[PDB]
Amino acid sequence: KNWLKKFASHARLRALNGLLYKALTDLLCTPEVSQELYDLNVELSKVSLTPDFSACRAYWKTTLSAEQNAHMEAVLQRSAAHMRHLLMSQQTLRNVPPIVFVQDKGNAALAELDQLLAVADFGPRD
Amino acid sequence: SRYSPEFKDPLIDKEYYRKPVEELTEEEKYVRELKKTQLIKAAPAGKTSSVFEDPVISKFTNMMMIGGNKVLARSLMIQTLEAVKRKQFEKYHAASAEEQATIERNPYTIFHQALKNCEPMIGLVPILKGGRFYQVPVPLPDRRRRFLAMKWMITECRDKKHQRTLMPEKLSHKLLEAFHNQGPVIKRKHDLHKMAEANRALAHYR
Amino acid sequence: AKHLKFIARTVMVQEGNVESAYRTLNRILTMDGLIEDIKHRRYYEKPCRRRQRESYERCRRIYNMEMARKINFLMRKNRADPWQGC
Amino acid sequence: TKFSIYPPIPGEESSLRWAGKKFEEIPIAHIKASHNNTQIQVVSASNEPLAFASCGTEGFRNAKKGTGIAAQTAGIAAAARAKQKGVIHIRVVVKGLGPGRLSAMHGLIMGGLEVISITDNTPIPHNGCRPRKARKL
Amino acid sequence: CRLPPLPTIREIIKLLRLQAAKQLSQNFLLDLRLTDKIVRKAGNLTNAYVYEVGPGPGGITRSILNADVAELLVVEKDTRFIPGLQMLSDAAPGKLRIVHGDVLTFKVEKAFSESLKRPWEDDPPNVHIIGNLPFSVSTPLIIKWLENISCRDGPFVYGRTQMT
RNA sequence: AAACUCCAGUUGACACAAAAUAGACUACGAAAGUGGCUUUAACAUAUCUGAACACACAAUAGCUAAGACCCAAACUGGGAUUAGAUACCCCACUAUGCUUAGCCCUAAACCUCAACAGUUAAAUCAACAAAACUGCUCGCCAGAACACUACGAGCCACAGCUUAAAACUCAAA
Ligand SMILES: [K+]
Ligand SMILES: [Mg+2]
Ligand SMILES: [Mg+2]
Ligand SMILES: [Mg+2]
Ligand SMILES: [Mg+2]
Ligand SMILES: [Mg+2]
Ligand SMILES: [Mg+2]
Ligand SMILES: [Mg+2]
Ligand SMILES: [Mg+2]
């Protein structure tokens, strides 16, 4: 179909989010996407579909190191399109919106609070 | 502000300038040479190169101020320091031979340690999101906890249940209590660390 | 079923490194195309869709290789300017 | 001697031994990692069942069966009941690409068994039966 | 008669607390001329007793009321349209009886008087059913009413009641 | 949740079903189509063009007789779901997808490019598509809608297929 020129030129939402989360975890479980992505051991927290189905935000858990965070971000952004293609080719969903990988830092508050709470002085009776 | 943005704050430290040129690193040498070009604000009334200058006590005195009356605030501070010193000497004379090694008589050490014993490490931020109000724990910055220690001490010493007891005497008693991890200010720190322990689950609302 | 067991798709553990053996097995199954076959066989892909997908993949690979070749060929010129100023 | 990634051949004599036994005498842990369940069966080299554990036999119900923790618990239970019959070394045969593919092996290791080889036996037809249609979600 | 205005689609959206024109999941006939045409094809309704199903906004209800009916029984499943139908009833005193319930389970044989019951062999018994329901509900309803006609019970205790 | 518990796991025996990888190949056939292995037959024509109807073929769906039935699956039941739920998810199971002998004769049956022969020089050339043309032949087309329609005729087709109008209307399409 002249490929050269082509290249040259709500309850439902929750079920879809759960399905996409499972599919994305299973995709990241192997070197199917890429060996470099597989070696990074990316863990996903959740998947959120925008109300108009215009983007799929996959929230990935960040680590403590910053160079590793930047590298994982770069690899995920470079691999998003291939993962979308795989999701549509495996017929998990007939149409998948563009995949956006967003960092998740919610657990940082709990982590730091517990760290300080360990060394805090509550005095008598705790 | 009557000062131009060009004006930089002065550095009153007296031993900083006496540093031999050999000890200066190239960054420090560059900074010193830069300071020649810059305009410097007039050093405010207050901090001095005096060897007895103590910024913490100066801040405490400024926080006790009412209506710009610095003479009276400093009078109360020096009276408190003298009262603490005299009480420590009185307890030192009447102490046994072995108990005189564990009595601190320096009122400055007592003041600093008492304020350090009242600093909370975790505090709360008032946040209403879902139509109902929610406290959430947060880590307090060092400045914030240093401020809270002094504010709690002053508010406790300004209580009305102390009828006709003069401020230097009240403050000396509270400082000597907090030096030994006692009193209502330490209890206020503990009731904050505990009531922020009861709300760890809300910490995900940050 | 009729074949001998413990020959196909079998990996030995080196010095008790079970994780490394499992990851090596995952790599072998991936590059042999077995993982994609298993995942694509879960639901039936219609023949027209299958043909379109293969055509798209082949032409995507060809186009990407040509673009990479062009970029690498033109990379040689990316050096310091020898006639700076003029 | 260079380590051989390839398994030993029954015919070709080899020096590799595990507690005095040859490769073809080691017990086999069969893991079936489905999408909603993981089942582990330990059998002897002569195909005599020694232990069995699934996520459902360990109390997990409905969606909780299809998690890593449930498969790990099933692996630990199978490893305990196989240890009680003299099993130390095992050959792992994994079938399926479910969530418990690796967690079951982890549970077996934490239960005390030593994995000497990993084999994949996931069913791959050479285009036999027709799969079901895609879900129109 | 002075009847209140037909609700607009914006008012319907706000009443259903949807805040959008995409989550409606329902179609309405908010044109009184088409409803007049439908009620005209339903026949002569002068001093007739009409059983209305699935009114919603009430265009069919208004068109029936404009026809000189005797009493209009209106069964609605969604409570949120009941205030509008109550305003309609206040406009027309005594001509409108609003009931909340499912048409699939509502019992019509008791609604009207027993003096309207005519023999099966006679003409239709001055009782009419009119309905613009969701297409997911009209097929079960017509199957149920076909069974009732076979048994000459339910809405057809009154006789050969006509349906539109 | 229903369903099954004559259930499930290992091992052994075991299709009238479908043919991983090779294939990142681009082949064969008039087209439709054709991608597991072996063997037997076997892929017209030494000018070209030449048919709605002549003579032979035509994916999928559909219909007669018989058979096979793993899996899939229009319909048909059941489970779960808002406030008129999910047509959509889950379970079970038909016609049908398969073989044999006959029908039916339709596709975005498309490279949306009629067959043969020739040219690359010209102003290349409305646009886009797929560079622009020449010779010769057959087929077809002359505003829109009425109309993949009505009537007539033909057909193993019986509200089916092929051929295919007119009136009224409009200034557009
Ligand atoms: K085409
Ligand atoms: Mg010819
Ligand atoms: Mg002709
Ligand atoms: Mg055919
Ligand atoms: Mg057929
Ligand atoms: Mg069948
Ligand atoms: Mg021709
Ligand atoms: Mg015309
Ligand atoms: Mg016709």
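Following Swiss-Prot, chain E residues are numbered 10-173, in order.
Determined by electron microscopy, 2.5 Å, according to the entry header.
Each residue, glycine too, has its Cβ placed from N, Cα and C.
Around E:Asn141 (mutagenesis position), the same-chain residues six or more apart in sequence whose CB sits under 8 Å from its CB are E:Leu38, E:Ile47, E:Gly63, E:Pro64, E:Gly65, E:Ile69, listed in sequence order. The annotation S-adenosyl-L-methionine binding site is assigned in Swiss-Prot to E:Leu38, E:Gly63, E:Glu85, E:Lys86, E:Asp111, E:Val112, E:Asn141.
For the mutagenesis experiment E:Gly65 to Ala, the note given by Swiss-Prot reads: Abolishes methyltransferase activity, DNA-binding and SAM-binding. Does not abolish transcription activator function. Within 10 Å of the C-beta of E:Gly65 (mutagenesis position) there are 24 other C-beta atoms, taking all protein chains into account.
One mutagenesis experiment named in Swiss-Prot is E:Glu85 to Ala, and its note says Inhibits rRNA (adenine-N6,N6-)-dimethyltransferase activity. Within the same chain, residues at least 6 positions away in sequence whose Cβ sits under 8 Å from that of E:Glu85 (mutagenesis position) are E:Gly63, E:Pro64, E:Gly65, E:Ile91, E:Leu94, E:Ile107, E:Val108, E:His109. Following the DSSP three-state reduction, the secondary structure of E:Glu85 (mutagenesis position) is strand.
Taking Cβ-Cβ distances under 8 Å and a sequence gap of 6 or more within the same chain, the neighbours of E:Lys86 (mutagenesis position) are E:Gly63, E:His109, E:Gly110, E:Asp111, E:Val112. Quoted from Swiss-Prot, the note on the mutagenesis of E:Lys86 to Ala is: Inhibits rRNA (adenine-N6,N6-)-dimethyltransferase activity.
A 10 Å cutoff on Cβ-Cβ distances gives E:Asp111 (mutagenesis position) a total of 12 other Cβ atoms nearby, all chains included. Annotation note: E:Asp111 (mutagenesis position) sits in a coil segment as assigned by DSSP. For the mutagenesis experiment E:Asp111 to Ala, the note given by Swiss-Prot reads: Inhibits rRNA (adenine-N6,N6-)-dimethyltransferase activity.
In Swiss-Prot, the entry for mutagenesis E:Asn141 to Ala states: Does not affect SAM-binding, DNA-binding nor transcription activator function. The structure shown retains the original residue. Taken residue by residue with DSSP, E:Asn141 (mutagenesis position) is part of neither helix nor strand, so it is coil.
Working note on the binding-site residues E:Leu38, E:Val112: by count of other C-beta atoms within 10 Å of each C-beta, E:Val112 ranks first. The maximum pairwise C-alpha distance among E:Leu38, E:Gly63, E:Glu85, E:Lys86, E:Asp111, E:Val112, E:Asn141, the residues recorded as binding S-adenosyl-L-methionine, is 21 Å. Its Cβ placed at the centre, E:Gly63 (S-adenosyl-L-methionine binding site) has 20 other Cβ atoms within 10 Å.
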